[PDB]
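> Below is a structure I'd like to ask you about.
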Amino acid sequence: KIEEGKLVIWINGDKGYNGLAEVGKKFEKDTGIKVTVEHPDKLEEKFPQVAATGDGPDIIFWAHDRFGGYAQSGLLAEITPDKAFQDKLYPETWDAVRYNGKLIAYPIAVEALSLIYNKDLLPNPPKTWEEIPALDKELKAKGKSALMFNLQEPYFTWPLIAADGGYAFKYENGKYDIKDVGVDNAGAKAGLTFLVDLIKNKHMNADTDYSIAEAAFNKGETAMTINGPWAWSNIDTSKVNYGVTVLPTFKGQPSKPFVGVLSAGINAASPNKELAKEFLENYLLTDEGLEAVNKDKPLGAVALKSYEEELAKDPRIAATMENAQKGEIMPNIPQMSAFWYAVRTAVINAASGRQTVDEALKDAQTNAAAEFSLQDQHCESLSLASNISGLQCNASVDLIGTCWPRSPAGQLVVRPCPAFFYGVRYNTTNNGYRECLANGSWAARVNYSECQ
Amino acid sequence: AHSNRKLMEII
Ligand SMILES: OC[C@H]1O[C@H](O[C@H]2[C@H](O)[C@@H](O)[C@@H](O)O[C@@H]2CO)[C@H](O)[C@@H](O)[C@@H]1O
């Protein structure tokens, strides 16, 4: 249900979709192809759902990290530009959009989070994070808040968590180690501890999301925010006298923003592949094409050599890139979505008080690694019916903590009924039955109707 | 126990 002879593009909401729409109009009456730009919610999870059944957009615009995941599902068509086109862009930005050696998207621009401050409210910005509590109770007197940023997305809070010692996956021998997740070490705790300290002291609202912190800075109510290059145009509309600068440093260590490369991937199920190609290559990735989007919302540092020479002299890009230099580029492995979600959970729970940091982070460790919880790791080993020819249900646990050992498919598995003297678990003469199904998955339901 | 019979009926 995604038609031919027309281009439908999906970009994030905060990006320059209007500038991209202007590039669409230029392309519309140059060939004769209808180009329309949409910006839907949860776009980065919508796409792998709609496109997975042949029906996504033609082009999708996201940070390079999500693309690795999509690539694996084969939602993205592999793009082959002649080596002569690849010269227009910086050679290293092509690596960002590489998965299994296949080039999967076109690198557009580099964005990293920067500390934006109000030159008027705060003349000299804070070098460290520890001085913010001190420099808030000062501003709170004069009816203002010191620091406000989106606490709802991990992309924003992670630079702080990462500052001391935290990281996603350890880069070992030209690769990423997926069992090794440092989302919960000493440095990661110190980061999230101090972040909660700001909430459980009324320095920052744990409610605060994007448009809230966005509107407040533009009204002139908050001293500092943390945002990306896209944010700059609304701060211009409001005509605040502002400065983009390096993020504060926590425990002497610099803050480590994860750095994204905005990329454009072509939908595999799309029939308009070459049509899209000529749009991106010939129209979008060019001086005017990138100027249009940058006119709408600033892109950060672009990947296009020619245009970047110009953007380079902008003092705001200088600070953006100086921040990116302290941080790391995102991995584009599929385990990233797990990591991101693993942290969203943790930061949310810690913020609301739902969990103490150590608890929230231990869960985050489990989630990002995608392993069993401490409680359940002992099910892993179990497979009391094994050395298996054919399909299997892998050792799993159910919602009571009953291990279901690895079994060949199409077989009724039996395990003793749990019972509980208060917390204390024990086994009865009775049996819980569960079928390891013919297709290799455990039956959703465990028949526990005999343990009375 | 009780909040665990309730669980086991659903589970
Ligand atoms: O918050 C986790 C989120 O971070 C990244 O998404 C960013 C994106 O890179 C930015 O350009 C901007 O639009 O904000 C987004 C989130 O607020 C990751 O790319 C994404 O996987 C992850 O969900």
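Residue numbering in chain B adheres to Swiss-Prot, whereby the residues present occupy positions 184-194 in order.
Method reported for this entry: X-ray crystallography, 3.4 Å.
Just so it is clear, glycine is given a Cβ too, placed from its N, Cα and C backbone atoms.
What Swiss-Prot notes for the published mutagenesis of B:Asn187 to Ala is this: No effect on affinity for CRFR1. What Swiss-Prot notes for the published mutagenesis of B:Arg188 to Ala is this: Strongly reduced affinity for CRFR1. Among the mutagenesis results in Swiss-Prot, B:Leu190 to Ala has the note: Strongly reduced affinity for CRFR1. The residue drawn here is the original one. For the mutagenesis result B:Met191 to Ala, the note given in Swiss-Prot is Strongly reduced affinity for CRFR1. As a published mutagenesis entry, B:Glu192 to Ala appears in Swiss-Prot alongside the note: No effect on affinity for CRFR1.
How buried are the listed features, and what sits near them?
For B:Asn187 (mutagenesis position), other Cβ atoms within 10 Å of its Cβ number 15.
Spatially close to B:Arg188 (mutagenesis position) yet at least six residues away along the chain is no residue at all, judged by Cβ distances under 8 angstroms.
For B:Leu190 (mutagenesis position), no same-chain residue 6+ apart in sequence has a C-beta under 8 angstroms from its C-beta. In this structure, B:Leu190 (mutagenesis position) is part of a helix by DSSP.
For B:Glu192 (mutagenesis position), other Cβ atoms within 10 Å of its Cβ number 9.
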> How many other Cβ atoms sit within 10 Å of the Cβ of B:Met191 (mutagenesis position)?
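Around the Cβ of B:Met191 (mutagenesis position), 19 other Cβ atoms lie within 10 Å.
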